[PDB]
Amino acid sequence: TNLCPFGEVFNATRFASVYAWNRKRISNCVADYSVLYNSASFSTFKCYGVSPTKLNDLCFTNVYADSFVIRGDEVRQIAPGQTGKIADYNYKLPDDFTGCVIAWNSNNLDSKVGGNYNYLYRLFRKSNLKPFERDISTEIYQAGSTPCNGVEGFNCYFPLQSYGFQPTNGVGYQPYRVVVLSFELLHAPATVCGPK
Amino acid sequence: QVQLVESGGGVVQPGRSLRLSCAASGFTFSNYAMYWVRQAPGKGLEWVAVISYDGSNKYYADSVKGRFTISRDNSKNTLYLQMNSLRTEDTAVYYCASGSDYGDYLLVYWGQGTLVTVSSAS
Amino acid sequence: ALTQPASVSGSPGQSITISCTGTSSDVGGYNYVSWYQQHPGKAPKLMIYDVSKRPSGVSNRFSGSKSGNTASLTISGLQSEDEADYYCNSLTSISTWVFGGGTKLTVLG
DNA sequence: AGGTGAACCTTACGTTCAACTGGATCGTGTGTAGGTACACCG
DNA sequence: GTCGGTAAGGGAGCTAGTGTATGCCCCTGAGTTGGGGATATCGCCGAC
Ligand SMILES: *[C@@H]1O[C@H](CO)[C@@H](O)[C@H](O)[C@H]1NC(C)=O
C-alpha cells in the first residue's frame, strides 16, 4: 500500500537548521527500512521503547519525522534524558520517547569551504526547552543586569550562532544529518507498518 | 551537462593588469566554491586561488599572494580573477573548477580553461 | 608539494599501481585525496573521488586506496586509451590545495 | 597599497556552578585582520 | 579394509536479501558505527 516517502526526507536537497528543525508527517504507507541503507555511511541508528528486530510487525497512529543537522560530538545529545546546548535550547526529547533517531555524516555534501553559514544553532536562552518545542525568535538575549533595548554589543549577544562547518574540521566536528522518527500511537487505526 | 567558458586573454607585457572571467551555467553557481588552477606549458597542475560560496572568504597560493584578486558575482552568474604585477614565469593555462555536489574541498567540473602568455614581445 | 613517479609503464591487461606520498598534514592525517586524469590537450577531469570512491560515469577498473601516509591508484586491465597524465590531489591544513605533480602511463605498443 | 587608531563576540575549542570586574588578559585556556582606507607622485 | 585428523568445534570478520561455520550484523552499542562468544551434526581426503 504505497511506500513511505522516506526519500523526500533522507534525499532532501537541504536540511533545516537545528534551531528550526522540520517536521514531516508520514502516514498511509509501509515503512520499508531495508531500502534506507546504502545511503551514506550512517553514524547512529539506536531505538528506545521498541525492539528494532520486530519493527516490521507493528504500526502506529502516525510517525513524525524531524530533520536537522548537528556536529558529531553533539549528536549524542539527541536522546531522552540528555543534557547539553541542543538538549536544553534547540531540540529536547521527552523521557518517554516512543520512537528513535538516525544520523549520518554529510561532510562531503554539507561543509562549504571557508564556513557554511546556512546553519545556525541557538547558543543562548533564558530557560530550557520543553519536549518537542520550537523556538525561532531572534530577540537579543541579555546576560547581565544592564538592559540593552534590543541592541547587540556588550553583555547582549545575538542568540543564534552559525555553524562553522569546514572540510578541514575534526573527525567529529563535521556536520551530521539527523532524522528523528517519533512513533505516536493512540486508539486510532494504524498507519505505517512494513511487510509482515 | 554543465558549461564553463573562460573569457581569456592574449599575450600581455610583464607587470600589467589582466581580468579573466569564467561564466558557468547548467548548475547552481551560488551554492559552491569555484577554484582557479594554473598549468604551465608542459608542467603539472598547481592550485592558484579559491573563493567561498558567497565571496566572504578567499584563499590564494603562496606564489600569488598579494598580487592576484579572485571575486565573483551571482547576479549574472560569473567569476572574476584580476591579475596585477605579472611575471614572465606566470604564463600558463587557467582552469575554472567548480567543486560540485558531494564534494567542495575537491575540484570536479574543470571547465575548458583559457591561456595566458606573459612575454615581453610583440 | 607531493612526490610521484616520473613515469610508469605497463602492457595492457595486467594491474598497474601509481603511488604518491606526502607529509602527515597533506594525506597522512586528512583522507581527502582525489586523483585526476588529464589527456593530452584536454581539461583534467576527476577520476577517484575521495580517498576510495569514484564519481558516477567513470570506469569501474580504476580503484583508489590509502596505505598510511601514501595514496595509491590501481588500474585493472588498462587499455591503450588510458594513456594520459595522472595527478593525486590533497587538501592540507589552512587550505593550500597541493597537487601530485606528474605521472604518465604508456602502453607497450 | 601600509602605518598608527577602536574594536564587533571577534568565530571555530581542548570541557560545565557563572559571568564579560566591565584591562587584552580576566577566575579556565582566547586573540587576532581587515580596513571606512583619500595624497603620494601616479 | 576400519579409525583419527580436519585453515574445527573454537579463531576471526563484517553489510541485508536469506546459509549453513571465509556464515549469521546472531545478538546492539563510545556513537567515531560495532564488542566478543552462543549447540556443534558430520560427511571428507588420505595413512594405515
Ligand atoms: C538518495 O540518493 C542516493 C544517491 O543519489 C540514492 O542512491 C538513494 O537511493 C536515495 N535514497 C533512497 C532511500 O533511495
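Here chain A follows Swiss-Prot, giving residues 333-528 in order.
Going by what the header records, the deposited coordinates were determined by electron microscopy, 3.3 Å.
Any Cβ shown, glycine's included, is placed from N, Cα and C.
Residues or ranges marked as domain 'BetaCoV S1-CTD' in Swiss-Prot (evidence: experimental evidence): A:334-527.
The Cβ of A:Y453 (mutagenesis position) has 23 other Cβ atoms within 10 Å, all protein chains considered. As a published mutagenesis entry, A:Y453 to F appears in Swiss-Prot alongside the note: Decreased HLA binding to NF9 epitope. Increased binding affinity to human ACE2.
Sequence-distant neighbours of A:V483 (mutagenesis position) (same chain, six or more apart, CB under 8 Å from its CB) are A:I472, listed in sequence order. Classification of A:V483 (mutagenesis position) by DSSP places it in coil, neither helical nor stranded. Listed in Swiss-Prot as a mutagenesis experiment, A:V483 to A is described as follows: Increased resistance to neutralizing antibodies.
Among the mutagenesis experiments that Swiss-Prot reports, A:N501 to T is described with the note: Reduced host ACE2-binding affinity in vitro. Taken residue by residue with DSSP, A:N501 (mutagenesis position) is part of neither helix nor strand, so it is coil.
Among the natural variants in Swiss-Prot, A:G339 to H has the note: In strain: Omicron/BA.2.75, Omicron/XBB.1.5, Omicron/EG.5.1. The residue drawn here is the original one. Within 10 Å of the Cβ of A:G339 (variant position) there are 12 other Cβ atoms, across all protein chains.
Proximity of A:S371 (variant position) to non-local residues of its own chain (separation of 6 or more, Cβ distance below 8 Å) is seen for A:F342, A:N343, A:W436, given in sequence order. Looking at Swiss-Prot, the entry for natural variant A:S371 to F says: In strain: Omicron/BA.2, Omicron/BA.2.12.1, Omicron/BA.2.75, Omicron/BA.4, Omicron/BA.5, Omicron/BQ.1.1, Omicron/XBB.1.5, Omicron/EG.5.1.
Natural variation at this site is recorded by Swiss-Prot as A:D405 to N, annotated: In strain: Omicron/BA.2, Omicron/BA.2.12.1, Omicron/BA.2.75, Omicron/BA.4, Omicron/BA.5, Omicron/BQ.1.1, Omicron/XBB.1.5, Omicron/EG.5.1; complete loss of interaction with host integrins. All chains included, 14 other C-beta atoms sit within 10 angstroms of the C-beta of A:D405 (variant position).
A natural variant is reported in Swiss-Prot for this position, A:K417 to T, and the note states: In strain: Gamma/P.1. In this view, A:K417 (variant position) is surrounded by 17 other Cβ atoms within 10 Å of its Cβ, with every protein chain counted.
In sequence order, A:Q498 make up the list of same-chain residues 6 or more apart from A:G446 (variant position) whose Cβ falls under 8 Å from its Cβ. According to Swiss-Prot, the natural variant A:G446 to S carries this note: In strain: Omicron/BA.1, Omicron/BA.2.75, Omicron/XBB.1.5, Omicron/EG.5.1.
One natural variant named in Swiss-Prot is A:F486 to V, and its note says In strain: Omicron/BA.4, Omicron/BA.5, Omicron/BQ.1.1. Residues within less than 8 Å, Cβ to Cβ, of A:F486 (variant position) and separated from it by at least 6 positions along the same chain comprise none.
Among the natural variants that Swiss-Prot reports, A:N501 to T is described with the note: In strain: 19B/501T. Of all the Cβ atoms in the protein chains shown, 17 others lie within 10 Å of the Cβ of A:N501 (mutagenesis position).
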Relative to the Cα of A:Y453 (mutagenesis position), which of the recorded positions A:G339, A:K417, A:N501 have a Cα no more than 10 Å away? A:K417
Please report the Cα separation of A:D405 (variant position) and A:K417 (variant position) in Å, rounded to an integer. 12
According to DSSP, does A:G339 (variant position) fall in a helix, a strand, or coil? helix
A Cβ under 8 Å from chain B is found, among the recorded positions A:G446, A:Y453, A:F486, for A:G446
A:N501 (mutagenesis position) and A:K417 (variant position), Cα-Cα, nearest whole angstrom: 20
